[PDB]
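Peer 1: I am attaching a structure below and will ask some questions about it afterwards.
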Amino acid sequence: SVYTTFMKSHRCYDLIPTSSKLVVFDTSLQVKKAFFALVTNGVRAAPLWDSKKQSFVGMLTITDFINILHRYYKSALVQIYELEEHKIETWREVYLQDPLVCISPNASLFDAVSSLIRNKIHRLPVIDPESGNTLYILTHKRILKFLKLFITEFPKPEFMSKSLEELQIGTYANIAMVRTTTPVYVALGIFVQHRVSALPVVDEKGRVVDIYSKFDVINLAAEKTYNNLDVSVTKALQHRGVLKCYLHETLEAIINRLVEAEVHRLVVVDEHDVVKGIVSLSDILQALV
Amino acid sequence: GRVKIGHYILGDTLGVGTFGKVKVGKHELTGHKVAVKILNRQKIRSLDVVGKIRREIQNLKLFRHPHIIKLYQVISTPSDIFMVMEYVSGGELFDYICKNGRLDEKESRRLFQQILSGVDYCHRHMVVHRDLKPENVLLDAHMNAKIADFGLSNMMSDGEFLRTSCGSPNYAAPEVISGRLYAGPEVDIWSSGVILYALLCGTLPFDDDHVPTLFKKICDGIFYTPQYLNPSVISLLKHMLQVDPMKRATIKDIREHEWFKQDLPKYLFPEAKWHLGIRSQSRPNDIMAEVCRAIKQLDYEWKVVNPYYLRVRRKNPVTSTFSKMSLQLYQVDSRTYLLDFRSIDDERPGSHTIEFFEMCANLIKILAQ
Amino acid sequence: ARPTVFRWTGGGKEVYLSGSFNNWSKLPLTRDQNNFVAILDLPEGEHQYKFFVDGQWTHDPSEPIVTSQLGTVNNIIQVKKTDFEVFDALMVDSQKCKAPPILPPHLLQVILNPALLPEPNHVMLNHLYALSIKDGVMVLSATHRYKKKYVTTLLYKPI
Ligand SMILES: OCC1(c2ccc(-c3cc4nc(O[C@@H]5CO[C@H]6[C@@H]5OC[C@H]6O)[nH]c4cc3Cl)cc2)CC1
Ligand SMILES: Nc1ncnc2c1ncn2[C@@H]1O[C@H](COP(=O)(O)OP(=O)(O)O)[C@@H](O)[C@H]1O
Ligand SMILES: Nc1ncnc2c1ncn2[C@@H]1O[C@H](COP(=O)(O)O)[C@@H](O)[C@H]1O
Ligand SMILES: Nc1ncnc2c1ncn2[C@@H]1O[C@H](COP(=O)(O)O)[C@@H](O)[C@H]1O
Ligand SMILES: [Cl-]
Ligand SMILES: [Cl-]
Ligand SMILES: [Cl-]
């Protein structure tokens, strides 16, 4: 593979921006304050510092919110005590009862892509070993953006010309979906038992109307509405056009589509606009490594 | 009966710079001419410029700009240090403006571009040549500007300001004459501003035999613009000779100016409220007394450099790695003061930046405002 | 050999340098002002020299002397290895030898007030900036540089 050689050569540092912002939480910080700080800072992931251990113990992401929110939701008439009064350490001790993954800026973008899939994670902290400081959080979206800048300037191979059906890339079976009527608590249930980024919203018939993502869950913390999870998936999405691909659309064309609108995953819809499959940024980078 | 160094016959003393004698040098066989900066070792060690000379050589050896005098080679002897440099026949730009008048808009601009380009090259290499005057701008056979004498120059370090109130009063910045702290590039801009004036007018913008009125006029940023001066350059000079360093033009802002950009040659250039530290209102001595009482109540070894500057180090309980930081007290107003916490970059561990935060957060949770 | 400098500081009509290095032959020194010089190459090691300043044989008192077993007082010079390389010589030379400042306005200028921030002035790097303690939690910040890229780390720590 010619794209795999491009990655195995380029340093992680090159992908790091000119001037980044990094939010680090002490593990002693109350978990609600943590999720609010993510929202206020406009960041989707935060390294966690155990002052007692004097090292970065892990990452706090929207999945942590999804997990507390579903493990502990009693009803809309009674407070999620655990979410309110609990430290990041108190909740991590529960959730992770039964380690930290990181790339060095000296490591190659391929090592980074491998490490992402190898551990099945979306957020990878780039840490300089000399300093021990976390520099940046390498995402799929960013790697895919950089690989797209070169894919365009460099020639088009056989795979790029081939379709998504022919090349056979992504998940097209056991597709976890929510419906219009489905409440947020149930959608959160799916996110836990299935471990997938977004849930396509379907009408009376199996046609995709919207797509409820792990990101739209960040909004509950933003609007301070997480106390009412009984609300439907559609009601929850009223705070903010759908993007779908066809099985006969080129892999290079869909690669430009995912990067052009800067989306995390494309839905494989058939001629009658019904959900037939799914293709994520994670799968695209895997297929290319 | 010829006195040689390298293979050059030492000749007439061209001048005496900040630290040494400068003499001409004519190559034994080729006739090539150099400017030889002689520095007596015994004399340089008599002042404490031994480190300053080390850095000066270091910088000048790694530079190569068409408007900065080239340092060819340094020849050490037991006696003295000889700095073989490029020689320009034209001499001082200052003397040029004396003999001939002021330069025409077009000719002035040319030279101003050349100078600034070099001033930029220095800054682009963390060097701030303070003492930038037409007396230090040399000219070659083909009338090209050549920045010379880095005696008073200094390095720019991440997080630190310079103090030295160096250079002539006429070309000096108001903050420099005021002896305040400064970043570095801004004072070179002020100097470059008076050079542009000197080029277009043939006189100095800030000048007086009554030195008190000289400094008043410098600090009031007030100068005379002759009727012959083009508004576009008066605009540039007004933006360059700002008494406020924060309101002053950058090499970036100048590169963007309409008068500058005009006929500018290709080769010359490439291409929720946060608070700084804590602010105690108490007596400056009593405030630093509290940071000592506190630095001790936290059990951290320090070093008192100034009666307002400290160089503290705390042992990591886990990693066992010694981490360093610096504290400085600054006067914000007449009634209020501020304690500035700066990280000291050392030389596998935990995390330098986070450790620095936890270090600070302690000396704060036991301190004023 | 290494270039050694011989300089007679003082007045004179005719000034010569006799030395071990030239079999004590009178070498004329060229004068600039009150400094008569010669730059001769000498091997690393001990050398003895004297001056013939206007009909009188002398030595530079400011320089190291040696008195002979015969009562000959000549100047001496140990030309050391470290004298030839500039950075070795400047290293050996380095070894041989209020009111509170007014706050620079550069420090009051920030990059903080999505993830992408403006390039900061080098002077504010490594400085501590903190946000007011709202709800028993202090927020700390600082911009550091790693190679040619910059990172502004925010620590959320309860107090
Ligand atoms: O061209 C005339 C001519 C000629 C060439 C050169 C020198 C000469 C002068 C020196 N003055 C010295 O030191 C004094 C003290 O410290 C001060 C100052 O100069 C350096 C500065 O730091 N070291 C010197 C070395 C030499 Cl070779 C003299 C005459 C051939 C006869
Ligand atoms: N590098 C990492 N080291 C340790 N835990 C991690 C790391 N990255 C993510 N996690 C954990 O994995 C879980 C799922 O995270 P993730 O898939 O990255 O979510 P998101 O799609 O919002 O980025 C979370 O509970 C988070 O704490
Ligand atoms: N709704 C979904 N149902 C089933 N699999 C999915 C769904 N969304 C994404 N996937 C797959 O889950 C894996 C990880 O995806 P992602 O979390 O989107 O990065 C990939 O193999 C996707 O194809
Ligand atoms: N296929 C899609 N079409 C349209 N919007 C989408 C799609 N997938 C995700 N989004 C939107 O993108 C956000 C989710 O962000 P993220 O998980 O970072 O990709 C939400 O606002 C979704 O509505
Ligand atoms: Cl002079
Ligand atoms: Cl010339
Ligand atoms: Cl003049």
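The residue numbers of chain C are those assigned by Swiss-Prot, with the residues present covering 77-173, 201-216, 225-270 sequentially.
Method on record in the header is X-ray crystallography, 3.5 Å.
Yeah, the Cβs are placed from backbone N, Cα and C, and that goes for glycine too.
Quoted from Swiss-Prot for the published mutagenesis C:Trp100 to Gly: Abolishes glycogen-binding. C:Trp100 to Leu appears in Swiss-Prot as a mutagenesis experiment; the accompanying note says: Partially inhibits glycogen-binding. Annotation of the published mutagenesis C:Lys126 to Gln in Swiss-Prot: Abolishes glycogen-binding; the original residue is retained in the structure shown. Under the heading of mutagenesis, Swiss-Prot lists C:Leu146 to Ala and annotates it as follows: Significantly reduces glycogen-binding. Annotation of the mutagenesis experiment C:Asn150 to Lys in Swiss-Prot: Abolishes glycogen-binding. Quoted from Swiss-Prot, the note on the mutagenesis of C:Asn150 to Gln is: Significantly reduces glycogen-binding.
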Peer 1: Can you tell me how far the Cα of C:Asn150 (mutagenesis position) sits from the Cα of C:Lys126 (mutagenesis position), in Å?
Peer 2: 5
Peer 1: When neighbour density is defined as the number of other C-beta atoms within 10 angstroms of a residue's C-beta, which of the mutagenesis positions C:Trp100, C:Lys126, C:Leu146, C:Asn150 has the lowest density?
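Peer 2: Looking at the mutagenesis positions C:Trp100, C:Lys126, C:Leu146, C:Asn150, the Cβ with the fewest others within 10 Å is that of C:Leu146.
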Peer 1: Taking the 8-residue hole in the deposited chain, the Cα-Cα distance from C:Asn216 to C:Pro225 is how many Å?
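Peer 2: With 8 residues missing, C:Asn216 and C:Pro225 have Cα atoms 12 Å apart.
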Peer 1: Hey, how far do the C-alpha atoms of C:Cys173 and C:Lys201 sit from each other in angstrom, given the 27-residue hole?
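Peer 2: A straight Cα-Cα distance of 27 Å links the two sides of the gap.
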Peer 1: In angstrom units, rounded to an integer, how far apart are the Cα atoms of C:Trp100 (mutagenesis position) and C:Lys126 (mutagenesis position)?
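Peer 2: Distance (Cα to Cα, whole Å): 8 Å.
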Peer 1: C-alpha of C:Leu146 (mutagenesis position) to C-alpha of C:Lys126 (mutagenesis position): distance in Å?
Peer 2: 15
Peer 1: How would DSSP class C:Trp100 (mutagenesis position) in three states?
Peer 2: coil
